[PDB]
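Peer 1: Shown below is the structure under consideration.
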Amino acid sequence: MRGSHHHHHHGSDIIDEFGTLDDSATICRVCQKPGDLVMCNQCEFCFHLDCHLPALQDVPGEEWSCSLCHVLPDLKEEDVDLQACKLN
Ligand SMILES: [Zn+2]
Ligand SMILES: [Zn+2]
């Protein structure tokens, strides 16, 4: 790419694309999709630290940090082939 037309600058590395998670895949479904969109790593929501409500400015890193999605799974089945315990 280069060789000696810049003589390096502040640091020496540039850092390649980092994240390999957001910036693609799922969509916000509330304001934007193909660009800037932090997802909820606790369930399956898709928003940004600025399209929640007048109160989403806590940026921990990467995306937001999920919110109050409240997705209590009442019909989820995980290898329920044999009823060992006793809960229909
Ligand atoms: Zn959004
Ligand atoms: Zn969530």
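Here, residue 1 is simply the first one shown, and the rest follow in order.
How was it done? The header gives solution NMR.
Every residue gets a Cβ built from N, Cα and C, even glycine.
Take a look at what Swiss-Prot says about it:
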MUTAGEN   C51 to A (Swiss-Prot position 651)  Complete loss of the PHD finger-mediated stimulatory effect on sumoylation. Loss of binding UBE2I
MUTAGEN   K76 to R (Swiss-Prot position 676)  Modestly reduces sumoylation and repression
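Could you place the listed features in the three-dimensional structure?
Peer 2: A coil conformation is recorded for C51 (mutagenesis position) in the three-state DSSP classification, outside any helix or strand.
Its own atom aside, the Cβ of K76 (mutagenesis position) has 8 Cβ atoms within 10 angstroms in the protein chains shown.
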Peer 1: Give me the Cα-Cα distance between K76 (mutagenesis position) and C51 (mutagenesis position), rounded to a whole Å.
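Peer 2: With distance taken Cα to Cα, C51 (mutagenesis position) is 30 Å from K76 (mutagenesis position).
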